[PDB]
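S.K.: Take this structure, written in structure tokens, and hold onto it; I'll ask about it next.
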Amino acid sequence: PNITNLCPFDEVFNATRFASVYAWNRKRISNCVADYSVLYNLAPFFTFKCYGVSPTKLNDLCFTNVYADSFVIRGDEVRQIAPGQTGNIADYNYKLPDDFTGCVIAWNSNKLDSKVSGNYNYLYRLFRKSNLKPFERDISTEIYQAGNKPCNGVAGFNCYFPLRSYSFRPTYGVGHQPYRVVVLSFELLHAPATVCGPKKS
Amino acid sequence: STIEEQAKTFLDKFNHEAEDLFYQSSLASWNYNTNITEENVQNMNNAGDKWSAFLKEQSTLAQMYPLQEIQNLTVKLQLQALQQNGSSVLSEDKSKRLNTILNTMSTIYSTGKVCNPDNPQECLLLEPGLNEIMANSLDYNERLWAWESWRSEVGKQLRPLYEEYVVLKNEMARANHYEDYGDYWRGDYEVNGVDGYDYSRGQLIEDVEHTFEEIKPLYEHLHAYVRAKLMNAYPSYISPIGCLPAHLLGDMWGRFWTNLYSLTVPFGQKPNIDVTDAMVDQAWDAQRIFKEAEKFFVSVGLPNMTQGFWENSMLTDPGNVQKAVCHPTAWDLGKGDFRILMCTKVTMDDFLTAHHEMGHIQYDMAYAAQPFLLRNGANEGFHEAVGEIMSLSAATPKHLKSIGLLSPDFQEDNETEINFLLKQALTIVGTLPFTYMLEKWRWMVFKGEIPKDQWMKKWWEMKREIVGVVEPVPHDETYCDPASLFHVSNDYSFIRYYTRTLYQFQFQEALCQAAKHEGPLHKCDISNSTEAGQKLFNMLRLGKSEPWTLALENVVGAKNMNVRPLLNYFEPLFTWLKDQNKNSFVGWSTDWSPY
Ligand SMILES: *[C@@H]1O[C@H](CO)[C@@H](O)[C@H](O)[C@H]1NC(C)=O
Ligand SMILES: *[C@@H]1O[C@H](CO)[C@@H](O)[C@H](O)[C@H]1NC(C)=O
Ligand SMILES: *[C@@H]1O[C@H](CO)[C@@H](O)[C@H](O)[C@H]1NC(C)=O
Ligand SMILES: *[C@@H]1O[C@H](CO)[C@@H](O)[C@H](O)[C@H]1NC(C)=O
Ligand SMILES: *[C@@H]1O[C@H](CO)[C@@H](O)[C@H](O)[C@H]1NC(C)=O
Ligand SMILES: *[C@@H]1O[C@H](CO)[C@@H](O)[C@H](O)[C@H]1NC(C)=O
Ligand SMILES: *[C@@H]1O[C@H](CO)[C@@H](O)[C@H](O)[C@H]1NC(C)=O
């Protein structure tokens, strides 16, 4: 039948400001029609690495809920947004499960997220006592104790503030330019699946 | 929980803060160097200050981790690089006096003006005029006046400065658990803790001696030939049995002999391989010169240039309104930013220099995956050696016929090969005894082997004994004749040029046997050979993480300096010099028979 009520992917992808990778934004997508053909047909979105589902059959497979996790990382850490990868982002900032059903989308945003002085609004967690669970968000600013003496909240010797800033500048290489990443996770529940693509006449 | 994990976490936080602060410092130095304006000067000063203060406080926090309980070699190497006191180990008054001495040596060398008596209405500086009168003039007494006047004035104003400088640097090195400042400079080649690849600070001098002992016959023949040709230039002043007069070496100090190609040409009737006319006829602009160098580097298999390299590098002199430093420099700003500061003219020399600086940039690009404090050459020779091998391969007639600068009907006979090899020998073999002599004098004066009142007598004797160059007149200790050179006056290690010269031809033989070259070594090109590029990139990717002995074993399959590639490079020139030194006397006498 005649289709309306598109899913708000414009509020996720074409947002003015994305969150940091340590405080990654999660937007749930429900009760709308989800046209993935828009995301495929845009040429600036360079990386469309989809795992556990084919990008061609996204328009036919219907799911219960769609999770759009949005954050900003560097160029070299785009590859860490993948199942089974390791590094600072995968261990401490954003962890993907190995049985991950969903696609990742990443694109360069040097024109938006970089300033000549340097952009300091984007932060990543450098030190955690334990590696993160999949889809876990850690927003704590508690002092990291690398030594034996208690830190007592003061970042002195062997006590570091766990969050470091990505100082994005428009003159950095491709591996250090800011990359905006949106991760779509598709889940199916016993509830009636209401996020589906359109049907042809 | 252990000390090593504390060191790893500390190094991670240091690496992040270091790369941001270093980037700001390098961007401000770049903005000063491409745009000489006083706000750029104060921006560079503020960023340099915040960088030096950052490393001061991070070395203070880094010396709380002892090294004897750290077993990982990379963490140990990063902490050894970070924990170096430098000049901070002294008292504040002595450190301030040392920086004052270094600054006033810099201002004396930069603003040293020496001119003719009885004509004081203007006078002539070293870099514009004295270099030209030393390299271009053919008059004996004019070169003698310039040489003696500059050394007399600069020596009398610099001798007590060097007198205090040697004592302050000796105290700095002995406070830093080194034997002397020469041991501190030899500590760059020190490798400790790796089995089989261990290299001591003390071993380098006999290694240099062991290489120079096989350098010495070839240099003697070259010296004899140069002496014969200077006999053609100066009829009565030079003796057949004696050394060369010092002010006839084409430079101010005798460091390079490349200004004698006009006087010492083997075959002047044969043309040179200068391709400047081909560039200007075909309108080769600087952008496409760097594009051709990039084509060479993707022919050998190395990655091409970044987009920010083409956007941000200033490859052309900007104009009269904006002043910039014209010195060719390759910049690794950090955060994947690589630039070349070069005011390119349309010449073959700037083409070869562009290949050299892009070799520098490729070396900087390859170790970008390394941690920040390991982002350097494995020793100080490797960084210039990997650029000079590109300058070697791009200068071959085969490569110039490949890229269209040289005609396919060009005849490469043996005479132009002999004169090309003699130009390369005056550039390369000529600087080796001067470099080894200067460093060995500096090593003994830091060691205290040379007494304080015996400096000039020892130095001139070694110049007679090693380099085979005699002074015009005797000089007493009111003079400081070493200190007239840029590197010794501004606290620079000088053995890097000797080691770079050896590593250059070692890398050239390793790449040319990798690329299956079937001729002599000086004809060889590494273009269109992916395996030679992979063999080289195995060393370029290491950076400072591995010992330089291990990096050398990765390239040439040897862990120590070898002089056999350099003499194998100059083998037909060696046979030619043996042929034409039959009538002349090879070798020199230490007597003052020329003057
Ligand atoms: C964002 O803006 C671009 C601009 O052309 C548009 O093509 C696209 O449909 C918009 N929405 C999304 C979700 O990308
Ligand atoms: C160089 O500095 C001057 C100083 O005012 C400035 O006007 C000019 O724009 C600078 N050049 C560049 C290329 O930024
Ligand atoms: C040393 O530490 C680095 C990371 O800091 C690690 O990759 C490497 O495997 C370690 N080497 C050894 C021998 O433990
Ligand atoms: C650096 O100097 C300080 C102050 O004397 C000293 O405690 C420290 O051991 C020195 N470090 C090294 C590596 O010599
Ligand atoms: C470098 O080479 C790659 C492929 O070899 C190409 O995609 C890229 O555009 C090149 N970049 C430049 C600046 O030539
Ligand atoms: C070049 O080769 C020819 C042919 O053997 C020989 O006659 C001539 O002497 C050689 N010239 C030089 C400078 O070696
Ligand atoms: C290297 O390859 C390029 C392209 O295949 C070719 O134009 C060039 O002539 C080759 N170089 C040599 C020395 O043959």
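Chain B uses Swiss-Prot numbers throughout; the residues present, in order, are 19-613.
Placement of Cβ uses the backbone N, Cα and C atoms for every residue, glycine included.
Copied straight from Swiss-Prot:
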type: DOMAIN; residues: B:19-607; note: domain 'Peptidase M2'
type: MUTAGEN; residues: B:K31 to D; note: Abolishes interaction with SARS-CoV spike glycoprotein
type: MUTAGEN; residues: B:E37 to A; note: No effect on interaction with SARS-CoV spike glycoprotein
type: MUTAGEN; residues: B:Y41 to A; note: Strongly inhibits interaction with SARS-CoV spike glycoprotein
type: MUTAGEN; residues: B:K68 to D; note: Slightly inhibits interaction with SARS-CoV spike glycoprotein
type: MUTAGEN; residues: B:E110 to P; note: No effect on interaction with SARS-CoV spike glycoprotein
type: BINDING; residues: B:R273, B:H345, B:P346, B:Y515; note: substrate binding site
type: MUTAGEN; residues: B:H345 to A; note: Complete loss of enzyme activity
type: MUTAGEN; residues: B:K353 to H, A or D; note: Abolishes interaction with SARS-CoV spike glycoprotein
type: MUTAGEN; residues: B:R357 to A; note: Strongly inhibits interaction with SARS-CoV spike glycoprotein
type: BINDING; residues: B:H374, B:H378, B:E402; note: Zn(2+) binding site
type: ACT_SITE; residues: B:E375; note: active site, proton acceptor
type: MUTAGEN; residues: B:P389 to A; note: Slightly inhibits interaction with SARS-CoV spike glycoprotein
type: MUTAGEN; residues: B:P389 to D; note: Increases very slightly the interaction with RBD domain of SARS-CoV-2 spike protein
type: MUTAGEN; residues: B:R393 to K; note: Increases very slightly the interaction with RBD domain of SARS-CoV-2 spike protein
type: MUTAGEN; residues: B:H505 to A; note: Complete loss of enzyme activity
S.K.: Given the recorded positions B:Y41, B:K353, B:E402, which lie close to the residue listed as 'active site, proton acceptor', meaning Cα to Cα within 10 A?
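M.R.: Those near the residue listed as 'active site, proton acceptor' - Cα within 10 Å - are B:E402, in sequence order.
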S.K.: By a simple count of other Cβ atoms within 10 Å, which of B:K31, B:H345, B:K353, B:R393, B:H505, the mutagenesis positions in the record, is least packed?
M.R.: B:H345
S.K.: Near ligand 2, meaning Cβ under 6 Å from any of its atoms: which of the recorded positions B:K68, B:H345, B:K353, B:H374, B:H378 fit that description?
M.R.: none
S.K.: Other than B:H374, B:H378, B:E402, which residues of the same chain sit close to Zn(2+)? List them in sequence order, counting a residue when its Cβ is within 8 Å of the Cβ centroid of the site.
M.R.: B:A348, B:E375, B:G377, B:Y381, B:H401, B:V404, B:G405, B:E406, B:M408, B:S409
S.K.: Can you tell me whether DSSP puts B:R357 (mutagenesis position) in helix, strand or coil?
M.R.: strand
S.K.: Tell me, by DSSP, whether B:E110 (mutagenesis position) is helix, strand or coil?
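M.R.: DSSP call for B:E110 (mutagenesis position): helix.
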S.K.: Once near-sequence residues are set aside, which residues in the chain of B:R273 (substrate binding site), 6 or more away, have Cβ atoms under 8 Å from its Cβ?
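M.R.: Once residues fewer than 6 apart are set aside, B:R273 (substrate binding site) is near B:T449, B:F452, B:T453, B:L503.
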S.K.: Give the maximum pairwise CA distance in Å, whole number, for the residues B:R273, B:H345, B:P346, B:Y515 listed as binding substrate.
M.R.: 20
S.K.: So of all those mutagenesis positions, B:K31, B:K68, B:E110, B:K353, which one's Cα sits nearest to B:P346 (substrate binding site)?
M.R.: B:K353
S.K.: Can you tell me how many other Cβ atoms are located within 10 Å of the Cβ belonging to B:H374 (Zn(2+) binding site)?
M.R.: 22
S.K.: Mind sorting out which of the recorded positions B:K31, B:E37, B:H345, B:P346, B:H378 are close to chain A, meaning Cβ under 8 Å from one of its Cβ atoms?
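M.R.: From B:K31, B:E37, B:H345, B:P346, B:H378, the ones near chain A are B:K31.
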S.K.: Mind giving me a neighbour count for the residue listed as 'active site, proton acceptor'? Other Cβ atoms within 10 Å of its Cβ, every protein chain shown.
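M.R.: Counting Cβ neighbours of the residue listed as 'active site, proton acceptor' within 10 Å gives 23.
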S.K.: List every residue in the same chain as B:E402 (Zn(2+) binding site), at least 6 positions away in sequence, whose Cβ is under 8 Å from its Cβ.
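M.R.: Those within reach of B:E402 (Zn(2+) binding site), by Cβ under 8 Å and sequence separation of 6 or more, are B:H378, B:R514, B:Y515, B:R518.
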S.K.: Tell me, if you would, which residue among B:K68, B:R357, B:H378 (recorded positions) has the fewest other CB atoms within 10 Å in the structure shown?
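M.R.: Fewest other Cβ atoms within 10 Å, among the recorded positions B:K68, B:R357, B:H378, is found for B:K68.
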S.K.: Which of the mutagenesis positions B:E37, B:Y41, B:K68, B:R357 has its Cα closest in space to the Cα of B:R393 (mutagenesis position)?
M.R.: B:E37
S.K.: List, in sequence order, those mutagenesis positions among B:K31, B:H345, B:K353, B:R357, B:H505 whose Cα sits within 10 Å of the Cα of B:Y41 (mutagenesis position).
M.R.: B:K353
S.K.: Counting across all protein chains shown, how many other Cβ atoms sit within 10 Å of the Cβ of B:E110 (mutagenesis position)?
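M.R.: Within a 10 Å radius of the Cβ of B:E110 (mutagenesis position) lie 8 other Cβ atoms.
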